Amino acid sequence: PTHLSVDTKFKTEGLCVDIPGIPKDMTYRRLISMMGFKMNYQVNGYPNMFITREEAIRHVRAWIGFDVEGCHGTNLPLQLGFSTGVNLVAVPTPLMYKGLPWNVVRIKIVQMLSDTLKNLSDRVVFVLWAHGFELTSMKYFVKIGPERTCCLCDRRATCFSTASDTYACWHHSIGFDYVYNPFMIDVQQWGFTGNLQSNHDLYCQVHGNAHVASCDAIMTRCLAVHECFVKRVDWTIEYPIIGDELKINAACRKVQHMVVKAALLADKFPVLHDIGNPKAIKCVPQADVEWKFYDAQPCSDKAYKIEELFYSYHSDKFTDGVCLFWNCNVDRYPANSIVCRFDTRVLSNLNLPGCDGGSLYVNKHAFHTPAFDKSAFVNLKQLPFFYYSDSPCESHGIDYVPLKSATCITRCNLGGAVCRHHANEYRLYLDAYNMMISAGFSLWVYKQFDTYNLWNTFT
Ligand SMILES: COCC(=O)Nc1ccc(O)cc1
Ligand SMILES: [Zn+2]
Ligand SMILES: [Zn+2]
Ligand SMILES: [Zn+2]
């Protein structure tokens, strides 16, 4: 059972207000036919327009909430809402666009999905809370058929042009008018009691209902994200590389080793409490320190309460030494900490919008992270940039412009002039640091941290 069967039953109760007298007994096959699409028995890689929850989770980057609200059904004009915040009005003659015919509306839809998804995914998945109009309106902007490749590249086709009779991916679809072979999933098929707002509002206060179609489209995708990534967590699903994932993860490993090595040299803590990943290894394996591990998985709902991680009866004394919280999101960190906390507000192709202020960070695996809260770090300060190194000054083996910096903490810089080796290593580390910061990670440290205490290790 790879794909969803077209002979699977579809509960049509949520459709009977827009579609009165709809058969209670309904399959995907009959629904697709009712929507105006002919599948003609096609074993060409597109078995069903509707997909399973497991396939939807594998393609979370393609999710676009979609909702259609009648303003007045081929007689009345429809308001099309997308989780991008766009509202288009179609006439059959929170960005609100005036009533325009379908032939020009469909052009805007391909432009919008292409610009939203070209750097995210090879497809679109319309996430629905289906009442009728969104499915019946799909025939005015969707064309289906066999799986195809782009006319200008090797990616799968996601768009079609009537003007040129050709197919394109999101990167080459300029001027295309049809959405080609889209995917869709109805959240209402998952078994919920009550309307969209009542289910969404149970888990989210950040999205409201200004009573437009895009509001519902946003609430739909947020409810889907809550169900598939907040309450249900599967860390065994891998995701393709769509950006700087390899560089960001290597930058995070270098920064961690650096920052923890220097805190241990500067303040010589006798014990380090490493709270987080149950699979974590010592990031500074040569340190003298008593390294103690505490397991806590990444929290996806709310950030951990420090009282429930530390108390209820390890050294038991977390107040001795330093606490390391590398991506272990808590409500309020203790004052003796080193913290890497992902900032959910960051705008990037890896960070997708989430539930209740949180975000879905997709790098190798999907991690719904709770909302970034500035008050979590009141007992700490922002960790300032510095590069520290005790390694010998020796070139071995790119050209050179002499490096002058107050934050290159090395024997050569103490001695008055940074050597070539430490200058290459400084600029490589600064690049990894800027990568890590721009990916959304924020660094914080105990208030007594001072890089001035690092020069004394050059005696
Ligand atoms: C389908 O998954 C393919 C893959 O290898 N993905 C991957 C993503 C990020 C990363 O940092 C390393 C690997
Ligand atoms: Zn292409
Ligand atoms: Zn929400
Ligand atoms: Zn040097």
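Since chain A takes its numbers from Swiss-Prot, the residues it shows come out as 5949-6020, 6027-6047, 6076-6295, 6298-6381, 6388-6449.
Recorded method for this deposit: X-ray crystallography, 2.2 Å.
Cβ atoms are placed via backbone N, Cα and C, with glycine included.
According to Swiss-Prot, the protein carries these features:
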VARIANT   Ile5967 to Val  In strain: Omicron/BA.1, Omicron/BA.2, Omicron/BA.2.12.1, Omicron/BA.2.75, Omicron/BA.4, Omicron/BA.5, Omicron/BQ.1.1, Omicron/XBB.1.5, Omicron/EG.5.1
ACT_SITE  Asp6015  active site
BINDING   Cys6132, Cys6135, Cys6151, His6154  Zn(2+) 14 binding site
BINDING   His6182, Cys6186, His6189, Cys6204  Zn(2+) 15 binding site
ACT_SITE  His6193  active site
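Overlay of Swiss-Prot feature records on the structure.
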residue : record                 : DSSP (3 states)
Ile5967 : variant position       : coil
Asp6015 : active site            : strand
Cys6132 : Zn(2+) 14 binding site : coil
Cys6151 : Zn(2+) 14 binding site : coil
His6182 : Zn(2+) 15 binding site : helix
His6189 : Zn(2+) 15 binding site : coil
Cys6204 : Zn(2+) 15 binding site : helix
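For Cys6151 (Zn(2+) 14 binding site), the nearest neighbour among the listed recorded positions (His6182, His6189, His6193, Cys6204), judged by C-alpha distance, is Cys6204. Sequence-ordered, the extra residues of this chain that approach the Zn(2+) 15 site, with Cβ no more than 8 Å from the Cβ center of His6182, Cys6186, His6189, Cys6204, are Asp6183, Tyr6185, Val6188, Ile6200, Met6201, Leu6205, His6208, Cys6339, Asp6340. With a 10 A radius on its CB, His6189 (Zn(2+) 15 binding site) counts 22 other CB atoms from all the protein chains.
The residues near the Zn(2+) 14 site, meaning same-chain residues not in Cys6132, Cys6135, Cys6151, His6154 whose C-beta sits within 8 angstroms of the mean position of the site's C-beta atoms, are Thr6131, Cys6133, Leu6134, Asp6136, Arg6137, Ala6139, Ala6150, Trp6152, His6153, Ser6155, in sequence order. Of all the recorded positions listed here (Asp6015, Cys6135, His6154, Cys6186, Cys6204), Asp6015 has the Cα closest to the Cα of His6193 (active site). Between the alpha carbons (Cα) of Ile5967 (variant position) and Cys6132 (Zn(2+) 14 binding site) lies a span of roughly 37 Å. The recorded positions examined here are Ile5967, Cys6132, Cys6151, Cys6186, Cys6204; by Cβ neighbour count within 10 Å, the least packed of them is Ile5967.
Spatially, by CA atoms, the recorded positions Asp6015, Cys6132, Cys6135 include one closest to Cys6204 (Zn(2+) 15 binding site), and that is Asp6015. Selection of the recorded positions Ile5967, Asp6015, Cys6135, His6182, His6193, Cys6204 by a Cβ distance under 6 Å from ligand 2 yields, in sequence order, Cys6135. Across the structure, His6189 (Zn(2+) 15 binding site) and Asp6015 (active site) place their CA atoms 15 angstrom apart. The Cβ neighbour count for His6154 (Zn(2+) 14 binding site), using a 10 Å radius and every protein chain shown, is 20.
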